[PDB]
Amino acid sequence: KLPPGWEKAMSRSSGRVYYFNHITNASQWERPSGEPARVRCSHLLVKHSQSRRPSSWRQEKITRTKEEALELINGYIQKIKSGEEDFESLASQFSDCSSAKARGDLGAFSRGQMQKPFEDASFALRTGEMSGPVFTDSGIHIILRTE
Ligand SMILES: O[C@@H]1C[C@@H]2[C@@H]3C[C@H](O)[C@H]4[C@@H]3C[C@@H]2[C@H]41
């Protein structure tokens, strides 16, 4: 009886129930609250050596493994969720996307424009919500739905 995409789960380390969204890879403790023509998102991309284009403004030759990229993503998610860092700050500094220079903002978009896992996560996010790691041919994304 959750907004589709959501399932109940159990913390392995604490035993407390939590909720996990298999479209956004978001996870949270509270029972989730519960589509538009367009959404607006920012993202932080970490590329890896199997990215469609393993290069970025940060690195001419991206050589980190997918596993290493996921660990970087996971670390950014932790710092964002703790408030130690802001999403926009980490995107500006560390996103392997040209959108880093705009704090990760991609602007508004419809279905059919973005890579499908990105599109599905973006449209499943609530306004203001952040994704977990989202995988595309570009790399691994943290997605923030801003509108
Ligand atoms: O090894 C790691 C790297 C990432 C993707 C490749 C695959 O093999 C799985 C999938 C989700 C993680 C894990």
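We're sticking with Swiss-Prot numbering for chain A, so the shown stretch reads 6-39, 51-163, in order.
Per deposition record, X-ray crystallography, 1.6 Å.
Even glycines carry a Cβ here, placed using N, Cα and C.
The following features are taken from Swiss-Prot:
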- 52-163: domain 'PpiC' (DOMAIN)
- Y23 to A: Reduced affinity for KIF20B (MUTAGEN)
- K63 to A: Loss of peptidyl-prolyl cis/trans isomerase activity. No effect on the interaction with IRAK3/IRAK-M. Abolishes IL33-mediated increase of IRAK3/IRAK-M protein levels (MUTAGEN)
- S71 to D or E: Loss of peptidyl-prolyl cis/trans isomerase activity, nuclear localization and cellular function (MUTAGEN)
- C113 to A: Loss of peptidyl-prolyl cis/trans isomerase activity; decrease in DNA repair of double-strand breaks by homologous recombination slightly less efficient than that observed with wild-type protein. No effect on RBBP8/CtIP (MUTAGEN)
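Features per Swiss-Prot, on structure.
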{"residue": "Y23", "record": "mutagenesis position", "Cβ within 10 Å": "15"}
{"residue": "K63", "record": "mutagenesis position", "Cβ within 10 Å": "24"}
{"residue": "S71", "record": "mutagenesis position", "Cβ within 10 Å": "12"}
{"residue": "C113", "record": "mutagenesis position", "Cβ within 10 Å": "22"}
Where 11 intervening residues lack coordinates, what is the integer distance in angstrom between the Cα of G39 and that of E51? 13
Between the C-alpha atoms of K63 (mutagenesis position) and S71 (mutagenesis position), the distance in angstrom, to the nearest integer, is 8
Can you tell me whether DSSP puts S71 (mutagenesis position) in helix, strand or coil? coil
Measure from the CA atom of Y23 (mutagenesis position) to the CA atom of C113 (mutagenesis position) and give the result in Å, rounded to a whole number. 32
Cα-Cα separation of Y23 (mutagenesis position) and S71 (mutagenesis position), in Å? 37
